[PDB]
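Have a look at the structure below, then the notes.
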Amino acid sequence: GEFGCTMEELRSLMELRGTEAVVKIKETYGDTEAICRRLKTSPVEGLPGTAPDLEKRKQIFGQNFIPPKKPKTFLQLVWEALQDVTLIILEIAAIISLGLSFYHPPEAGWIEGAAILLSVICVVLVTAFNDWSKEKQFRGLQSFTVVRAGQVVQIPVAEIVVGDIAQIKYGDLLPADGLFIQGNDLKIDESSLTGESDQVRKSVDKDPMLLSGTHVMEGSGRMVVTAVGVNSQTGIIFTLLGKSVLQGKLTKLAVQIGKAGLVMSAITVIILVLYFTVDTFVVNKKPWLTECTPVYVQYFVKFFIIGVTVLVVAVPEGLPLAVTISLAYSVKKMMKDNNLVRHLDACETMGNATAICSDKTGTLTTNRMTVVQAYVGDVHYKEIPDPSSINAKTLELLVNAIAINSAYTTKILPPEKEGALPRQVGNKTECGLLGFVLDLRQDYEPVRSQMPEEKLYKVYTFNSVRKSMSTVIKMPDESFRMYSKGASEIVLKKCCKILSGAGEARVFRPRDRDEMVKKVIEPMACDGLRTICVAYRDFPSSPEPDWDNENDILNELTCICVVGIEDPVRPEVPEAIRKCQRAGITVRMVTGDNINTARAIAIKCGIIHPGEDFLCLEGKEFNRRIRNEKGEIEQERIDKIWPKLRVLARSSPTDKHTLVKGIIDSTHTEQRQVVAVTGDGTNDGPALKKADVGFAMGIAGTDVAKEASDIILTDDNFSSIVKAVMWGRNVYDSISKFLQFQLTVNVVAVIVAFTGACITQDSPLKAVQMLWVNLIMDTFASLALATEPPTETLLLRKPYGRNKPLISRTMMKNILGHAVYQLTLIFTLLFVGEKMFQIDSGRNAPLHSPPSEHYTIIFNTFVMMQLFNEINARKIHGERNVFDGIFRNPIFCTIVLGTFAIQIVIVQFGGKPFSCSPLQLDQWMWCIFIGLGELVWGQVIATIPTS
Amino acid sequence: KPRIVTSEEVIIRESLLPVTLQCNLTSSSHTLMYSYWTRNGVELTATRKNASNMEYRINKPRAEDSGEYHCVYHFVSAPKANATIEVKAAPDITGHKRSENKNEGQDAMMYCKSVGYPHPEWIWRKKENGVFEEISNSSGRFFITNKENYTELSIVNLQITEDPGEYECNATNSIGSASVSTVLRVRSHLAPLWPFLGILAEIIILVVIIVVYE
Ligand SMILES: *[C@@H]1O[C@H](CO)[C@@H](O)[C@H](O)[C@H]1NC(C)=O
Ligand SMILES: *[C@@H]1O[C@H](CO)[C@@H](O)[C@H](O)[C@H]1NC(C)=O
Ligand SMILES: *[C@@H]1O[C@H](CO)[C@@H](O)[C@H](O)[C@H]1NC(C)=O
Ligand SMILES: *[C@@H]1O[C@H](CO)[C@@H](O)[C@H](O)[C@H]1NC(C)=O
Ligand SMILES: *[C@@H]1O[C@H](CO)[C@@H](O)[C@H](O)[C@H]1NC(C)=O
Ligand SMILES: *[C@@H]1O[C@H](CO)[C@@H](O)[C@H](O)[C@H]1NC(C)=O
Ligand code: BEF
Ligand SMILES: [Mg+2]
């Protein structure tokens, strides 16, 4: 009826690897050869002819082409930036003000609405442009044979269909998933997909699982394609992929401020209505039958308009622009620490992170097999020594043995791309010895060049029973030289003598000499190392022994060198983890590798300490314990594991996603958690999307891991995650400094407006003056407080949390204390100010009079107190010295002096448009005196203990 | 000579009743060309018609309307006959100066304007104690330059000891009188010094609290 449908769903050999693969293959189907007979293909000359109908019928499996994502246009980014909780409300207020400005039932309003709309447009444009530029910067950084009809021919990748019989050689990149037919000991590297650092051996029975995106490192074979399109293991994860923590706090603060402003407006309207009702209805006692119909409703509408006017004053309009410019500046500064931030809203999250989940292979380790410690000449060096430590011909012998024994196809080349680690194209474990030789500052190339393959006499190859590959030649002299390297015990059992010391080759005694070498080798394997030893043999010149005889040639070996091979930790990782743990962060490792290697690297990195206080699990037993008898992920079961879990080994991407989700969603702890995830591989794709912050390695990371992440480490340095913590705690401070300065302007302004509308009939602070104070001057004030350099003492506090309010208790104390002083001074200048200054009182004006000197003094004093409060707003804790580190920031001084000069110009030459009258010299020094009294009042406020 | 019979003089009081002024050309043997009303030598707008008998009506009579009116008669080949209807009202001070703030040793000027005919005589009286006494020229620094309406008082080389006070400007005509007051302020030369001594008296406080606390 229907041909065999997509493999990943109908015969799910994929996603189930290991020895269990053939377990299902044998019971369901034949011997991986009848599976080809099930399809319209054969292991030999399969897919007999092109037959476009057949090709299109097979293309129902897939296209072998994943469409790239479509970059978003600037207008699309603007449209996305428009839809905000705060920005919608501000536009509503602006439109209300503009509409009610023109209501004159048979200047003001034209100013507030335009200012609000301009600030909103600036916010939208800045955010959209920054996202566009960052994404455009990111896009720049990132980046075969088949048996068609009898004769093998090169074919484009996109035309590969299910059933193709492909010939794969060393150095190739697998285009699609498939099964294994036949080959000669294929060894492949699946570190980017599976996470396993060890090279996997693909055989017909042990594990015939071929995955797309893995690099075949040695061997050649024949495969049949099974998963072509997005149905491959990489494509599934790719298709599975597609508000910040700070924005929630900002919107909660916004709604609280809005409710406060609404209460103030309601109070003023009630006061006005009660005054009218009491005055008119009691004394005059109007008939209240028909005369009130127009007059009373027009009066009530006027009072409602006055209340709406008071409501707008309370709302802070420069807050979004200040936050946006502070975030943009911090992102630009962070980019110089090799952190590429993409959305401009992720620059703050890492400051308050409480946990980190880290991949092992590629993230904490270098993913390169290197020799770390070596035992040569009865001297054991825990670190690689200098080239002339022993300075004997034994080093020349070692270099020659390594170069000639193996180095035919395995070579080490320069990266050919500036800013990357050296690249290897051969067997990874073999080039560890070549790396040892190169790091001994000796060149293996001359030794390899002088001996071509024709001149090699005999080359015994590593196989199942031999297990120790060897190379024996004769050219350099009349005698024979044989070199053999391999496993520690396997080759040690065949070492009759040992080249000991810098002198003469001694003999190897299994009774007494073996004890010392065992005592040297056992701690090596104890520390997770793999021990490989090298030996040499000589054959008599006359006669020539039978080389086919493997009995004598295998034995009688002189051991020369013993090395320790490992996948080492990155040099900066231990101290970076040590610094993050002091800042209140908990580091956990999630890896797809084994449990022993994971535990060893966790001990070296410092994640866990001996004692087994914490717990380490595997992928299978974590799934079984996390599920109830029904078979559903229960949040109550996860809360028993994640508090104490430190190492998770052999974990699928689904396991990492489940762990991160369980940590984020749990409410078992005292404080809610913020989780960041670091990675470099495709199996980290899901976990990097669920996390609040995702860090991706830049040079080593794959495309899937780099796309799903928010921050990219452009030099894959683990110590640049610590600078993401300290730049995220500096962002949160520079935003709480601006809240302290801005929220004391709004209280004073709203109370002055309420008093001038209710009690008096005009306010000393006009419309354009407050436009200058709130729009232009406060934006530059927020630009000044953002540029305070960070310091390494930020990394001593604990993370705050998701639900901690922005306005702390000290900030409340500062706001109230400064508002009290400002209000007292303003009211004293308003009501008794003309007797002190000996001028004409300008309290009541006929609206057809020039600006008064009584009111310009109040405006100037208000601006001066704001200017001198920009200095007190630098210490959000109880610090007494507000001048500490003032000169480290020249932008602050420049902005303050520029604001003072512009205020002088505005007052002197403003005129009627600014409602300002020129002032004398003695009348200006009193304004500076009253403004400078703010600093002296700051100390009186700071004396009061907030506890 | 043509004969013109004019209405009686009218005194503008606070009543809102309109006032009409009349001239009747009872005898004229010349061919009349046109006629018009004039106030203080200035022709009133839209008063030129045939008007063998012309009327001018004031709907809201005020002190600014009062003046020396004429109804001029221009003939084809005869000299003009003007006549006179005088409208008298009490003086009403239109503009003045609320206050004059000046520093020591400069010139201070204060002015008052009035309207209405007859043109009032001006008396300046400084408020000495609780009464308005006339100012004294006992130092040669007071200049009173009074014109038909404008009246200016100038003081040279202002002294803080005596000059500051209130100065009253009086306008009196046959009917009524009105007055306004102006306050003159003389500022000391060392005025900017006192705030300066207070600015650095709190800088010392700031650099003692911080440095003791270290
Ligand atoms: C007004 O018209 C009459 C009748 O024609 C004439 O006698 C008299 O001169 C005119 N007066 C003018 C034009 O001023
Ligand atoms: C004055 O002129 C008016 C307007 O023509 C006339 O009604 C009135 O009778 C005249 N009076 C005399 C006394 O001639
Ligand atoms: C009319 O002429 C007389 C001649 O005595 C003169 O006094 C008077 O000012 C003139 N009127 C006008 C308005 O010019
Ligand atoms: C006051 O006396 C001076 C003497 O120089 C003179 O110039 C001035 O006009 C006098 N002022 C008055 C009002 O008489
Ligand atoms: C004062 O009188 C002059 C001259 O007649 C006149 O131009 C001016 O308008 C008058 N000022 C006022 C305020 O009436
Ligand atoms: C102005 O001068 C007159 C005449 O000397 C005097 O009676 C009067 O009190 C003064 N003030 C006013 C307001 O008329
Ligand atoms: F690459 Be990791 F070990 F999953
Ligand atoms: Mg990895």
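Following Swiss-Prot, chain A shows residues 22-127, 148-184, 192-290, 338-1042, kept in their order.
Here the Cβ of each residue, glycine as well, is placed from N, Cα and C on the backbone.
Record note (Swiss-Prot), natural variant A:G283 to S: In dfw; results in impaired long-term Ca2+ export at stereocilia. The unchanged residue is displayed. In the three-state DSSP scheme, A:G283 (variant position) is classed as helix. In this view, A:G283 (variant position) is surrounded by 22 other Cβ atoms within 10 Å of its Cβ, with every protein chain counted.
If you look up Swiss-Prot, you'll see A:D454 marked as active site, 4-aspartylphosphate intermediate, on the strength of similarity to another entry. Counted within 10 Å of its Cβ, the other Cβ atoms near A:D454 (active site, 4-aspartylphosphate intermediate) come to 26, all protein chains included. Mapped onto three states, the DSSP output places A:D454 (active site, 4-aspartylphosphate intermediate) in coil.
Neighbours of A:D779 (Mg(2+) binding site), defined as other CB atoms within 10 A of its CB across all chains, total 34. Per Swiss-Prot, Mg(2+) binding site is recorded for A:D775, A:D779, and the stated evidence type is similarity to another entry.
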Exercise for the section: List the residues of the same chain that sit at least 6 positions away from A:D775 (Mg(2+) binding site) in sequence and have their Cβ under 8 Å from its Cβ, in sequence order, or write 'none'. Expected result: A:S240, A:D454, A:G457, A:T458, A:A791, A:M792, A:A795, A:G796, A:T797, A:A800, A:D811
Exercise for the section: Rounded to the nearest Å, what's the C-alpha distance separating A:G283 (variant position) and A:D779 (Mg(2+) binding site)? Just drop the number here, would you? Expected result: 14
Exercise for the section: Calculate how many Å lie between the CA atom of A:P127 and the CA atom of A:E148, with the 20 residues in between left unmodelled, and give a whole number. Expected result: 19
Problem - Straight-line distance in Å that links Cα of A:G290 with Cα of A:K338 while 47 residues remain unmodelled - result: 16
